[PDB]
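The next block holds one structure in the form of structure tokens; read it before the comments.
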Amino acid sequence: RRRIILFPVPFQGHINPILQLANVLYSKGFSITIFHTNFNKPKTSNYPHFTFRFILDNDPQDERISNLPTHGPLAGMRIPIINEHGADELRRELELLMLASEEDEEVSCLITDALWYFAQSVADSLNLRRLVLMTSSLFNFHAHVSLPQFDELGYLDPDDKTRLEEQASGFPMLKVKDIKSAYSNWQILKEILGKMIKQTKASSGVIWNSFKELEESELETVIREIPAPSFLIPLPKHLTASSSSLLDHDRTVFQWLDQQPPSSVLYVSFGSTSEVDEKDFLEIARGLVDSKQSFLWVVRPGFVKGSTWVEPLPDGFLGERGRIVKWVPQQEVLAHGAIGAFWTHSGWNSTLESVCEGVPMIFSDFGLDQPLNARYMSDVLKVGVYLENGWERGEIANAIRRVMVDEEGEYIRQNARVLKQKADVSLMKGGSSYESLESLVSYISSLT
Ligand SMILES: C=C1C[C@@]23CC[C@H]4[C@@](C)(CCC[C@@]4(C)C(=O)O)[C@@H]2CC[C@]1(O[C@@H]1O[C@H](CO)[C@@H](O)[C@H](O[C@@H]2O[C@H](CO)[C@@H](O)[C@H](O)[C@H]2O)[C@H]1O[C@@H]1O[C@H](CO)[C@@H](O)[C@H](O)[C@H]1O)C3
Ligand SMILES: O=c1ccn([C@@H]2O[C@H](COP(=O)(O)OP(=O)(O)O)[C@@H](O)[C@H]2O)c(=O)[nH]1
């Protein structure tokens, strides 16, 4: 037997793909151990076939994390902190587990989130191979490696507000404004992304949550920048992430979806950490009403600054056609026959889930990789429309109708159906994703 240890970043967009990958690898005959923080832990009772080991977070807590908020923006401070200080404990936990290993059992490798760059030298120090899971797109990695050129051209300077609507220089898939929001947290990101890249290039292999026919234009960059083999597997085509949900599913929504005509419902969800002003929240509500479409809107408590959930919303505001809920099994909703479009914040998991279920998109964004996802999907693949100028109710209503009803949007709807079919085909024998998965299993079995 061969065991794989996986080490996720403890946020919804990172736990989801790594436990999909864990299940795919389990299906291939590997045993599975998950190293996880107590913070944001998933429900281990959902994974009787995995062993969980909780680390880095144990009582009593380090002065460096003991008082970090558990929600809101700053919860993410755990990522730089653990990278800076978690090495010794990670090494101890890996050695512990390796020491207790059975005789016919060996640890093939460690797979970590790409953002745990600190784990590379820990793995090296144990003669343990480390593979990296990328939870965001090849297109974004391509942008990351281009940061020095972006820096030189002034794109990363926030006070330089000049060339906003222009094509970016030798990266003409983007507009300058895209790069400016993606990298507005430049003081922190330049450090983290530089080390992420370096330790990804130093790893023994890189698993991408993508597929070749999704990001064909980006494969050359990955082959040239990363010496180790890359494997593109679209995890939502293997299984949904419902078992790793960190929140309770409403699931009263499906009875409601069963009462709607096919493709008549706009699914709306702006992610698992984004926050909005009261002014923009109410404007989004208005646009949804103005569109005249049915909608199912996931509003995370705390999404509105600074109400506890949707208090600013007048009771019954509009309509018979709309519902607000706290949380759903998202991919299962996207797969429902009633869904005609997905208004998303462009998180990569949501974007890829929508592509894999053939649902065209309306794009907003809250920075990070989201504006690049939105730009690539709307301008390269052409499976959605990007609301790239804030929140105006009239523009929102037009975007929703263009995707969902207008004849002029048919080509977008059709592009989304075809892209889903390409994803499905990529999993057949001889398809790109099937071959990537076969090579990954063979490769990992050889490290042992
Ligand atoms: C690398 C990161 C370092 C980080 C440390 C915390 C820091 C902030 C949040 C900046 C503001 C101040 C501060 C202090 C703050 O906490 O407010 C800073 C930037 C983003 C962050 O990663 C982000 O952390 C969030 C939790 O707070 C996660 O929820 C995001 O995951 C989610 O992961 C998804 C899958 O990767 C992604 O598609 C989605 O947009 C994202 O919201 C994840 O996105 C990462 O952002 C990076 C930016 O360059 C990308 O390159 C990575 O691929 C991407 O995964 C967290
Ligand atoms: O109501 C919801 C909303 C979101 N999700 C899941 O949460 C993850 C969000 O990841 P993403 O990368 O899109 O954005 P983030 O929230 O991390 O910014 C995805 O796998 C979604 O399917 C869900 O399961 N139920």
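We count from 1, first residue shown onward.
This entry, so its header tells us, was determined using X-ray crystallography, 2.0 Å.
A Cβ is built for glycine as well, from the same backbone N, Cα and C atoms used for every other residue.
For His14, the entry in Swiss-Prot reads active site, proton acceptor. Under the three-state DSSP scheme, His14 (mutagenesis position) falls in the helix class. Taking the Cβ of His14 (mutagenesis position) as reference, residues of its chain lying under 8 Å away and at least six apart in sequence are, in sequence order, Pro8, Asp113, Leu115, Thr135.
Annotation source Swiss-Prot lists active site, charge relay at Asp113. There are 23 other CB atoms within 10 A of the CB of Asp113 (active site, charge relay), with all protein chains counted. DSSP assigns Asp113 (active site, charge relay) to a strand in the three-state reduction.
Annotation comment: Swiss-Prot describes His14 as rubusoside binding site.
There are 20 other CB atoms within 10 A of the CB of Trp327 (UDP binding site), with all protein chains counted. According to DSSP, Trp327 (UDP binding site) is assigned to coil rather than to any helix or strand. The UDP binding site feature in Swiss-Prot is assigned to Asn16, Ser272, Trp327, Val328, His345, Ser346, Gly347, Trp348, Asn349, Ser350, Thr351, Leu352, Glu353.
Quoting Swiss-Prot on the mutagenesis of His14 to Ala or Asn (Swiss-Prot position 25): Abolishes catalytic activity.
One entry in Swiss-Prot concerns the mutagenesis experiment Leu115 to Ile (Swiss-Prot position 126). Its note says: Reduces catalytic efficiency 780-fold for stevioside. The Cβ neighbour count for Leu115 (mutagenesis position), using a 10 Å radius and every protein chain shown, is 27.
Mapped onto three states, the DSSP output places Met134 (mutagenesis position) in strand. Swiss-Prot lists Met134 to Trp (Swiss-Prot position 145) among its mutagenesis entries, and the accompanying note reads: Reduces catalytic efficiency 780-fold for stevioside.
Remark: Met134 (mutagenesis position) has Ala114, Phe141, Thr200, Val206, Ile207, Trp208, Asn209, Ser210 as non-local neighbours, by Cβ distance under 8 Å and separation of at least 6 in sequence. In Swiss-Prot, a mutagenesis experiment is listed as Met134 to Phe (Swiss-Prot position 145), annotated with the note Reduces catalytic efficiency 19-fold for stevioside.
The Cβ neighbour count for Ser136 (mutagenesis position), using a 10 Å radius and every protein chain shown, is 27. For the mutagenesis of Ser136 to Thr (Swiss-Prot position 147), Swiss-Prot gives this note: Reduces catalytic efficiency 142-fold for stevioside. The structure shown keeps the original residue.
Among the sequence features in Swiss-Prot, the mutagenesis site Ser136 to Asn (Swiss-Prot position 147) is noted as follows: Reduces catalytic efficiency 142-fold for stevioside.
Quoted from Swiss-Prot, the note attached to the mutagenesis of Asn140 to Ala (Swiss-Prot position 151) states: Reduces catalytic efficiency 16-fold for stevioside. Using a 10 Å Cβ-Cβ cutoff, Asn140 (mutagenesis position) registers 21 neighbours. A helical conformation is recorded for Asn140 (mutagenesis position) in the three-state DSSP classification.
Here Swiss-Prot describes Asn140 to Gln (Swiss-Prot position 151) as a published mutagenesis experiment; the accompanying note says: Reduces catalytic efficiency 4-fold for stevioside.
For the published mutagenesis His144 to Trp (Swiss-Prot position 155), Swiss-Prot gives the following note: Reduces catalytic efficiency 25-fold for stevioside. All protein chains included, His144 (mutagenesis position) registers 20 other Cβ atoms within 10 Å of its own Cβ.
For the mutagenesis of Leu189 to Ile (Swiss-Prot position 200), Swiss-Prot gives this note: Reduces catalytic efficiency 4-fold for stevioside. The structure shown keeps the original residue. Other Cβ atoms within 10 Å of the Cβ of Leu189 (mutagenesis position), summed over all protein chains shown, number 17.
Secondary structure at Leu193 (mutagenesis position), as computed by DSSP, is helix. Around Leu193 (mutagenesis position), a 10 Å sphere centred on its CB holds 21 further CB atoms from the protein chains shown. Quoted from Swiss-Prot, the note attached to the mutagenesis of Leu193 to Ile (Swiss-Prot position 204) states: Reduces catalytic efficiency 2.6-fold for stevioside.
One mutagenesis experiment named in Swiss-Prot is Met196 to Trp (Swiss-Prot position 207), and its note says Reduces catalytic efficiency 13-fold for stevioside.
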Neighbouring binding-site residues, C-alpha within 10 angstroms of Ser136 (mutagenesis position) - of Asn16, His345, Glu353: none
Of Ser136, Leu189, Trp327, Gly347, recorded positions neighbouring ligand 1, Cβ under 6 A: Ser136, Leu189, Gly347
Where the record names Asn16, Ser272, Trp327, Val328, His345, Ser346, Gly347, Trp348, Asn349, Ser350, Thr351, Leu352, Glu353 as binding UDP, the maximum Cα to Cα distance in Å: 18
Annotated recorded positions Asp113, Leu115, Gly347, filtered by Cβ under 6 Å to ligand 2: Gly347
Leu368 (mutagenesis position) to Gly347 (UDP binding site) - Cα separation in whole Å: 9
